[PDB]
Amino acid sequence: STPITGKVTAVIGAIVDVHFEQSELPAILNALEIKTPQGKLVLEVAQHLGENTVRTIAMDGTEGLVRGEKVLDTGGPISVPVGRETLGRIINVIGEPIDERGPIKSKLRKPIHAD
Amino acid sequence: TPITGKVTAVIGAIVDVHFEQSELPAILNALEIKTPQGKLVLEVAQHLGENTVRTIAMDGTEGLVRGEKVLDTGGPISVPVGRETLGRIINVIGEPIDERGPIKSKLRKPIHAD
Amino acid sequence: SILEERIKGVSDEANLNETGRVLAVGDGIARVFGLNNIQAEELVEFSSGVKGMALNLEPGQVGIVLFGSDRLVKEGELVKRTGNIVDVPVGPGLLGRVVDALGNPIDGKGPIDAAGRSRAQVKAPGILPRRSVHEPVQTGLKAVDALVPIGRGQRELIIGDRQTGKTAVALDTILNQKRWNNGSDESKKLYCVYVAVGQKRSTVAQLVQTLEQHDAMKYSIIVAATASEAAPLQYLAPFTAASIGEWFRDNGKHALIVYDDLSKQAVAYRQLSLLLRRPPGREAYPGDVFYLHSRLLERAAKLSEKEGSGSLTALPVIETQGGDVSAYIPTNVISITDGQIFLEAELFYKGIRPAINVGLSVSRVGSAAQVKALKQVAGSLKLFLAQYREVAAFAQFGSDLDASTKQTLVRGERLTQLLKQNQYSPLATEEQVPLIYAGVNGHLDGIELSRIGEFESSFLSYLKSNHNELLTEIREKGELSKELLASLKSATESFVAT
Amino acid sequence: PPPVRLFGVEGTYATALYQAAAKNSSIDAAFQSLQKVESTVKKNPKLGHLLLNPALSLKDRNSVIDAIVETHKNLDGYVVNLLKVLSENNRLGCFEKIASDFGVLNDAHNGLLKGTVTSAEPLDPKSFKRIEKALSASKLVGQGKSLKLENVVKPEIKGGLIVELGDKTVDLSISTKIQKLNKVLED
């Protein structure tokens, strides 16, 4: 878990609103992971709306979401892998291999947002 | 049914009633507001809850005093049909216009149908 | 004490997990007070019998889209979570059956022989699961086959103004698949799934009768969601049709899925979004309209040896009401799809009926899905036509143009007339190869425009009688040998004119 | 005008009722007794958890009157009218909200103030008193107004201190100073 535990409040589509614990708010552009049998669904925090209720946009797909579902926080922008070991392989948005030559094992990772 | 209510609001011809029974006449039921305008035919289209429905009003809402009794027709408007409706001109309320007297009808049917 | 007892007395006394009591009714979209634990997209059985899936899980009050009428619904009722996301029977029993959205046979040939159940959304086959396409399929419309060759796994968007035989274009494809249907191989056999959304029961009924007449109803599945039938059910109708398709594909068997029309699907989702108060996009079609369409269309594939070997072929259809392709829904779809099969209204009146305007028709997948023989013959069919289009445009003036341009003009005119297609007539590819050879090798350039129609019928007959050796070979070898081309050359010449 | 404008969203109508409690001025003591009514709501919360439950109409208003019959009468006729008003507006989720806000107005009239000295870590009690003293020996607590200085622990609010009270702070934390040091040595 994390003290930044949020419980979904509203799934109205890609928009999924989460109700993080008071005084334990995340920051805009963070990456939330929700443990799921589909892997971890990543929701990008895009607003704070008040009293530790955020409105986040889903990155990956949604369905069967239990409203009130605990939300762990990665704490920041999605971290891809970087390296020359990212050469010659298919990678996806969250950085997962599509060629399935196993995990893109790399020395370093970097966030998606960079200045 | 003898479910009465009063007219809380009169926003256009989309009157809102506040029924006393928490049984609110189902969607597509019909209501008569008892007035010197005869009846006014309304058809429940939303229940806004709180025992306050919001009703489409088919007949004119002019002169409505707020808090005016309603009576529940209890279902979709029952038209008059028959082979003796042949040669009759009927209004929306299902009543003559050509005054070939009261509509000779045996069976009266709900306006909505599947 | 007394107040706590009395409080318990006026209180519901249910935690409203698995249940919740309706509150505020109307607009065919409900709102329930309760349902604290609920899974998304789950099916909830309202205790007025009606069942409704849930699309808004807004705090404390779940916005549940009914699959039925709200006239059945009365506020304050309980809704009890079915606990199942929507699912459909899928099976080979659908062959020769019309089914409604929930799969209930509306043809009334009784319960489907359903070899499975499926889930409303089933994810598209990945990069690796697909085989690289090389599966030709021919619609029996020469212009389509030649100019925009159709393969299996690709999406080709049939677009053009409404009911200008919009239906009829699709049905032509189905009829030529008889040639494959007769054929024993399952990779040949397309189990064709025609989806009719928003369309009236009478139209569909006429269509099934036509299919029965043409005896293709057998290998046909008709998935229908008529106009009356619910807006969620209409939205759900392509995706559960798709599931039936994935099952064929998975089985290794090939199929073709017609989605006519996606445009009414968009209107349905629009209705839902505007009565779920969800933000409506451009033209009031919601922000995640693209998400629906893209996932549906990308489910089409041809599979490798990883799984199956089947291929679902897709033909999406958008009827452009305005005829405006720059509208949000056509634009979104156009980007998604691998082709456009633009039709022109003016050319319909010009006498091509159906009329296909191939200026805005593309098939990016191309002639790897085109028969080798047919690739050869229609090779410069394109060049001549392309020249004809430009040449014809200047040529209307009525001036006596330079002869080289009028060589084009004269040849080009004959080609258009040659191409002309008549409704309810599919053409055999073996007997489309001669006509395109004849034209391309210019044996019909001389033949007068007026009698091109006369010549065509006779020519086929003359070959059928005499050069029937040629026809057998075209079918048998599917690529034309030099010898066969020469033989064909002589043959065309042999029937100098009718 | 009530001491301090809340801005008053919903509960602010009840803050105007607190102005009426100053007007019929026994309503100032009515704010103490209404704090006793909030204490009754603090005994309530099994029923209060049911009270966040929607849909109690005229029967909900009668049920609220039954809870009021369990009560002794703290906040009087203004409180009874507020019970009817909140019943009429049908919301228990801004029931305690009005309570907190009425509390702010009440303790504003009393003149009590609330400060805080968020720091990375807890601070001495000697420190607590010395800052409360300091605040009294500054214009911030002009004296005539009380203070409840609460040190809060928030290591996220890095080393040093931040004192807060009014719209006035002194922030002698580490992070801000480090920030400034860095910036100029990147210039």
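We number chain C the same way Swiss-Prot does; the residues here are 47-544, in that order.
In case you wondered, yes, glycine gets a Cβ from its N, Cα and C as well.
According to Swiss-Prot:
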type    : residues                                                                       : note
BINDING : C:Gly206, C:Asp207, C:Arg208, C:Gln209, C:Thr210, C:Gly211, C:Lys212, C:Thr213 : ATP binding site
MUTAGEN : C:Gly291 to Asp                                                                : In ATP1-2; growth-defect
MUTAGEN : C:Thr383 to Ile                                                                : In ATP1-1; growth-defect
Within 10 angstroms of the C-beta of C:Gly211 (ATP binding site), what count of other C-beta atoms is obtained when all protein chains are considered?
16
List, in sequence order, the residues of the same chain other than C:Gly206, C:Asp207, C:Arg208, C:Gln209, C:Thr210, C:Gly211, C:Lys212, C:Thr213 whose Cβ lies within 8 Å of the centroid of the Cβ atoms of the recorded ATP site.
C:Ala214, C:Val215, C:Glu365, C:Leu389
What number of additional C-beta atoms lies within 10 angstroms of the C-beta atom of C:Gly206 (ATP binding site)?
28
Could you tell me the C-alpha distance between C:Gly211 (ATP binding site) and C:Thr383 (mutagenesis position) in angstrom, no decimals?
21
Could you check the recorded positions C:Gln209, C:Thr383 and say which one's CB has the most other CB atoms within 10 Å?
C:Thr383
With neighbours defined as other CB atoms within 10 A, the best-packed of the recorded positions C:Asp207, C:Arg208, C:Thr210, C:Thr213, C:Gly291 is C:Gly291
Tell me whether C:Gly291 (mutagenesis position) sits in a helix, a strand or coil according to DSSP.
helix
Quick check: in three-state DSSP terms, what is C:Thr213 (ATP binding site)?
helix
According to DSSP, does C:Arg208 (ATP binding site) fall in a helix, a strand, or coil?
coil
In Å, rounded, how far does the Cα of C:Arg208 (ATP binding site) sit from the Cα of C:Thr383 (mutagenesis position)?
20
Here's one to test understanding: among the recorded positions C:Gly206, C:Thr210, C:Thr213, C:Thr383, whose C-alpha is closest in space to the C-alpha of C:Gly291 (mutagenesis position)?
C:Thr383
Rounded Cα separation (Å) that holds between C:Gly206 (ATP binding site) and C:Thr383 (mutagenesis position):
15
Students should find that the Cα atoms of C:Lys212 (ATP binding site) and C:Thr383 (mutagenesis position) sit apart, in Å rounded to an integer, by 18
For C:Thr383 (mutagenesis position): DSSP state (helix, strand, coil)
coil
Tell me, how many other CB atoms lie within 10 A of the CB of C:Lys212 (ATP binding site), whichever protein chain they belong to?
20
Rounded to the nearest Å, what's the C-alpha distance separating C:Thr213 (ATP binding site) and C:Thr383 (mutagenesis position)? Just drop the number here, would you?
19
